[PDB]
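S.K.: Quick one: this structure, given as structure tokens, is what I'll be asking you about.
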Amino acid sequence: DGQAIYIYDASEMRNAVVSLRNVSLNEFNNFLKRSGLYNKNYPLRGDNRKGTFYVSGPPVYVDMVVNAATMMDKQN
Amino acid sequence: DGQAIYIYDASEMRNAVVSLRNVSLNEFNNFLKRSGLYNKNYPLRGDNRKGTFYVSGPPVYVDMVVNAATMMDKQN
Amino acid sequence: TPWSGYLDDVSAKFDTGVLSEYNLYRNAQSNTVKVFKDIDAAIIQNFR
Amino acid sequence: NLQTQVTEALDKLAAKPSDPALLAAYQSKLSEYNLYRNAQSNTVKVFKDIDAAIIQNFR
Amino acid sequence: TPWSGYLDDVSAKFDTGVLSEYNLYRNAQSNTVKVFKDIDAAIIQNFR
Amino acid sequence: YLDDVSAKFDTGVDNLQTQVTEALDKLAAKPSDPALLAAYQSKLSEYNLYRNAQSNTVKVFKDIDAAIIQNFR
Amino acid sequence: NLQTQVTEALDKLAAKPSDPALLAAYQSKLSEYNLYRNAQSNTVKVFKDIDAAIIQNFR
Amino acid sequence: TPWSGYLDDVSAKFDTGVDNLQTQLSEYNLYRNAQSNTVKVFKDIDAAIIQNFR
Amino acid sequence: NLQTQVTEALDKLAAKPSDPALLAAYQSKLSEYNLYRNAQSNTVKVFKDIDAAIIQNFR
Amino acid sequence: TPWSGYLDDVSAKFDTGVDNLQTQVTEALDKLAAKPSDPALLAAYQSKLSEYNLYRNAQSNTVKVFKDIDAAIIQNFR
Amino acid sequence: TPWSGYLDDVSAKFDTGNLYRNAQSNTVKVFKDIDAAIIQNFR
Amino acid sequence: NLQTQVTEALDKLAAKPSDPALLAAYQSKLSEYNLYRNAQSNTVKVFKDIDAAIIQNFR
Amino acid sequence: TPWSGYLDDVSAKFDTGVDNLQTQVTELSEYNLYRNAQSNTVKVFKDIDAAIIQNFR
Amino acid sequence: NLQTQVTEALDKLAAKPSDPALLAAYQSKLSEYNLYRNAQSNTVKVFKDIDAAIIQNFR
Amino acid sequence: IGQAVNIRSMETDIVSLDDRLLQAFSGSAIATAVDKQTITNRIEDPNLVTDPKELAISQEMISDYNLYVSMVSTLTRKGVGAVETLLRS
Amino acid sequence: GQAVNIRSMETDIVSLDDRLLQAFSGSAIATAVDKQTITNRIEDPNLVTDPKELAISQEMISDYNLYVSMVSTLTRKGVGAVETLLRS
Amino acid sequence: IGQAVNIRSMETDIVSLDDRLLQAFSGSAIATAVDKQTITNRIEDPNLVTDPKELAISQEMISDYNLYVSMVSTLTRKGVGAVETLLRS
Amino acid sequence: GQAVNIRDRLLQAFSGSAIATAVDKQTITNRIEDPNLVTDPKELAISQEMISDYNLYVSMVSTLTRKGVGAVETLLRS
Amino acid sequence: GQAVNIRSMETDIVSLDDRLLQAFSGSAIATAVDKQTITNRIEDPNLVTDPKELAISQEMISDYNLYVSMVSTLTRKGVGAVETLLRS
Amino acid sequence: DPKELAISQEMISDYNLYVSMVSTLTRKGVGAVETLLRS
Amino acid sequence: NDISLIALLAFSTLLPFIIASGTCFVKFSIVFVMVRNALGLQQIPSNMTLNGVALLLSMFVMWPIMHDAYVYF
Amino acid sequence: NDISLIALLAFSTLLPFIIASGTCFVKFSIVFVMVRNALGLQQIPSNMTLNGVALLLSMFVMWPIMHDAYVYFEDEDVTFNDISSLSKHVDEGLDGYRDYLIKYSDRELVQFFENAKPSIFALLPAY
Amino acid sequence: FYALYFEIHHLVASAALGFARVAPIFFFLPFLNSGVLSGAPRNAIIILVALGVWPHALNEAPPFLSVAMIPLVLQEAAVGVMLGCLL
């Protein structure tokens, strides 16, 4: 994530589905690309201009995408 | 932190994601550069002029950034 | 025989006591019975 | 037997709802039945409560 | 079968009794049922 | 004790219960005088304050003794 | 089936809210449904509390 | 969803029962007196069961 | 000695049951005596119950 | 000492917030009852009784709100 | 000392401002129930 | 999400406290929220009481 | 801090909802019912929570 | 510090018990302190009761 | 108003013990079952609930059912506890 | 008027049972005639319309309510005292 | 708002008393889970709780839910209490 | 004007808890004999606390004495 | 603003007592924060007015009460089983 | 009566505690002789 | 009339200590402990059941005495 | 807070079995009655008394380690925001007792039992 | 009506000392010990025997009141074990 390297075994990957109301997926992918938290191995699966998408990865990547996604709709 | 040298082990690194309402990240970084607590090894990850960001480091650096961000945004 | 309580007796004191005379004779009469009503309606809630 | 002479004074006021003496006697009946009925309801309730309190004490 | 109750019956004593004759007619008829309505609300509270 | 908190209102006024009866005896005698309507409304309205301040003080003293007796057990 | 002739008398007073006979019959309806509903509410409650008292006694 | 309930139905029953009484004074006074009365009845007959739940 | 200055204010309202200032002060007396009496009753009760708990533990 | 409580505090707090309403309604009762037809006297005492009825109900229902909370504490004693 | 209320003040605006005795005698009973019902909503 | 349509009807009556249709719909709203809140309060209470009754029985 | 509760927010909504109704009666059934339903609604909000604080225990 | 602004708003209403905006704000204050005091009483009471239940279980 | 009473109680000598208790149990179960219907169809009949003459009777019968079954509950509890204190030792 | 017997000399008893049986018969006949003398007061209509007679019957209801519960908890505590000794 | 019922109550053989109790437990935990979620969906739909006729229905489902689990609690409590006295002897 | 002044372990333990329950008994005793302190709500709340920790104190040293003497019998009968 | 901590820390256990001891610390830290956050909800007097945040503070009591009552009676049975077997 | 019931309120309870105290001491009193005779 | 119920419940609470002293249960219990002791058996036959078999004979004899109390009272 | 009271109350309930098994009382009460059987007397001096003199001796020497449990645990420095340091805190509280059992138990039996620094739960039968 | 409760209440206090006198005779006698008598009806017998033999009158107040109670129990037990070893 830019400061450390986390390592988990394969039986710990978590899944999550989250729907945003007042922001698009292509606007959230810019927040992941510009800030440097983008990861080409586990990208975001969803339609590019919508609100619903699907994530699956390490337990520090999933909890960061959900907690940083549900914290933008309270600001917009 | 300018007064002492704290030493932890690598399995004690904690991280958090916070959201500011009426204070930008570039102004909070200009506060950290004004005070001297700016650390180039563990910087803040987020968009440069937005309100939400991600922080990771030692437990005395993360609890300092959180307790000064949620007490600076309430004052402004 | 018809059973006459105290409020039947005070209406009997109005009737057996005997336009603008006869209407105000009822005007004083229709309120005094409501006054005798709610005074005993004040004891009755204080049983329970 | 109060309800009998309650039920005997309303019909003459029904035939003449303008006699001033009758509504005075009718109100004197019906408010008196109001004072009698809640008296019977309030008086049976204490006789229930003190009878329930003994078994509440001894249970 | 339309069911009838006691408040219908006491209003049936009033409705068959028949312009100021008709508007003092709804005067006392409003009084008698509103005063007859609360006499059982205490007792129906008094089951418990 | 409970007779005495009741009887302090029958002793504290002399003969008000008869004063209202002789008043309404005059009211049923001549029901057309303004000083008689005003004297009756001044004597009648004191009675409902008298008996409701008779029944409410014994009502509040009833539950006070009911709080005393239930704290035995 | 009481709720049927409850729900059948409100509409004619809704369509004509100035007939003096209708609001008298409507009030005569609604107060009797008022007396019926709390009667049913008060009567199921004793059958619950006394059923709870037996297990309170035997526990 | 914008949820409507039974008290909204009975209060709108006074308004939608008549055609144009809300737009066209003694009539509208007693019409309010019965509209305001029936909701005082209906808020009581349920609340007795509300305290009668536990 | 609270009951003395309770029992000294009832007689002037007995002689004059229409003074507005006196019944205001009398209610200000009597509700405070209501707050005093059950407080003493509830406070002796805990000193009995906790004294019964020791012998309940050691019996 | 003639002792005062907190409920006598709030009642006499009303009685020290007001200054002379227990006697100024007697002086307007002296005034209006002398000649009972004057328009500057009818509204004079009718302006004195109105504040006397509002002030006396205000000193009364405050007592019950300051009573029942202290009832709820002592009910929560055991 | 001359004590004043605000019901003494609305009388003072009526002095310093047979229909005058009918406007004032009704508006003094407007407050007599509005400020009585507000304090009756305590209990 | 009931509180949203609670919080959207008080302000138009605040801006216009003389519209007769609005206070009728607003009273029809607020008494209905009154019926909802104590229903939730009374219903969580029994689920507490019966869960506490099991440990009181088995202790 | 100058503190205001939700009951005060309701009573303040009758102060900020009006624009000059507090001034123009000095400068009447409008002021009768606007203060009537204000007290009646704050009485309802006084009562609706008071069953729940009893339902705490 | 709630009791301070309780004890500061009654005196201006004491000096002026006829201002309509002020007694409305005073009731909005005092009923809210009424809601505060029994809430504190009910919340300390449960913390006593569950703490008494442990010694009741372990005795 | 319709009433009926039976006067002569059946009585003899049975050295058998359980059948007297069976008659006591059935005699209490039927008398508590007939009245739960009689109070329920008095309450669901909408004519009886409106009359103040009938309402004075209706408050009585709910108290007579209330005091009766609570009396049997407390007598039996002391009864089964009395045998418990001797056999538990 | 009313009667008071002056000399309550302790008639020494062979056991406490005759005293208990006389206290029980001294009070069962008391409460039996009280339960009538307030009920017949309610049942007569001329007795209940007078407020003066009505607050007297309010008084005797408050006496009869406070009496039986003062005998109730007094004997429940007496039974509770004797069982804690006899249990052992 | 459109309902359905199932009419088959199947029977599988028990191989032991332990095999019987697993059915009696699974048959009762479903009924106590479903009735509590019924009363929650009754409450969370707010148009059901504002009508007078459905409220006594929810009162009935409340009083049955309280009486059911209290009757199985005291019975299992007295059951294991009956085990403890025999094991103490 | 208000004023203020400033100033075997079992044999000191039982003596230490001897007056520790006596002064807390007496301070709520003259708290309740003073009628000014039982009318104020925020004085009632701190007396409600003062009752409740009094109950927890003597119940804690009750049961802990009971289990303290409860550990000796089983070892002594052995 | 808000702030959550995504990373939860864990330590290796080798024995059986530390598995009990981390439940001991997890319950003492659960009750120490839940005794405090409802008191801070009560002491903030804007939180004691709205019925929404009254109903969530209503149910947080029942969550605290059933939890501590459950862990009391389970431990009472757990030590009762060590009690009876050694008494025999 | 508020002062007479209160002084009889203490008067019943302290004498009830005294009779339970005197009976619990007699039970532990003779039970100590029972165990010392078994020794 | 009401305190006749108090006399009934107070008689009800003191019942099994009357069976402990007044009836003939004291003849059956003692001789049944003695036939256990004379055989030399200490714990068996588990005297919790020997109280029950000794109780059932005493109830079997005491029933006609106690039954006339119900019909008389 | 309320977990500390249930833990102390659980220690007061378990206290007879801990002093019956875990401490050095078993070295006392065994060898006391060993002398009585060595002399051949059967009921002299009536072992109810001899258990008393074994208890006051074993309590007299166990009490100094028990006094250490107060001064570590009655202080106010127990507030640790992370739960693992608080766990190691109460690990270090019982460290004097664990050190005493390590001083008096055989080494290889303990590691055989925790095969299943060592746990206090494992060395207890080995003592 | 306070003396009716006090008459049974002076009795139940008087029977406790009556139990303390006559209880260690029911341990000593061969036809009355715990080997021949059960637990449930034993304590019924020992109370009412001392109630039928107690020398002072029952309705009177006992003179036990706060003289010296813990040594009084050791007096009555010491004379009880004396009467046991003589009987």
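Chain I residue numbers are taken from Swiss-Prot; in order, the displayed residues are 22-80.
Recorded method is electron microscopy, 4.1 Å.
Note that Cβ sites are derived from N, Cα and C of the backbone, with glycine treated the same way.
Okay, these came from Swiss-Prot:
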MUTAGEN   I:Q26 to E  Has wild-type invasiveness
MUTAGEN   I:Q26 to A  Non-invasive phenotype
MUTAGEN   I:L31 to A  Exhibits constitutive secretion of substrates. Does not display SipD/SctA at the tip of the needle filament. Is non-invasive. Can polymerize into filaments in vitro
MUTAGEN   I:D70 to A  Shows a specific deficiency in the secretion of the translocase SipB/SctE. Shows fully assembled needle complexes, but has a reduced number of needle filaments. Is drastically affected in its ability to enter into host cells
MUTAGEN   I:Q77 to M  Cannot secrete the translocases SipB/SctE and SipC/SctB. Retains the ability to assemble needle complexes, but is not able to invade cultured epithelial cells
MUTAGEN   I:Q77 to E  Can secrete only early substrates
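Each of the listed features needs to be described in terms of its position in the shown structure.
M.R.: The DSSP secondary structure for I:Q26 (mutagenesis position) is helix. The Cβ of I:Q26 (mutagenesis position) has 12 other Cβ atoms within 10 Å, all protein chains considered.
DSSP assigns I:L31 (mutagenesis position) to a helix in the three-state reduction. The local packing around I:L31 (mutagenesis position), expressed as other Cβ atoms within 10 Å of its Cβ over all shown chains, amounts to 17.
Just so you know, the Cβ of I:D70 (mutagenesis position) picks up 13 other Cβ atoms within 10 Å once every protein chain is counted.
In this chain, none of the residues that are 6 or more apart from I:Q77 (mutagenesis position) has a CB less than 8 Å from its CB. Annotation note: I:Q77 (mutagenesis position) sits in a helical segment as assigned by DSSP.
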S.K.: Provide, as an integer number of angstrom, the distance between the C-alpha atoms of I:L31 (mutagenesis position) and I:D70 (mutagenesis position).
M.R.: 36
S.K.: I'm trying to understand the geometry here, so how far is the Cα atom of I:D70 (mutagenesis position) from the Cα atom of I:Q26 (mutagenesis position), in Å to the nearest whole number?
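M.R.: Taking the Cα atoms only, I:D70 (mutagenesis position) lies 32 Å from I:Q26 (mutagenesis position).
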S.K.: Suppose we call a site close when its Cβ is under 8 Å from a Cβ of chain F; which of the mutagenesis positions I:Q26, I:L31, I:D70, I:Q77 are close?
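M.R.: Sorted by position along the sequence, the hits are I:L31.
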S.K.: For I:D70 (mutagenesis position), which of the three DSSP-derived states applies: helix, strand, or coil?
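M.R.: It is helical.
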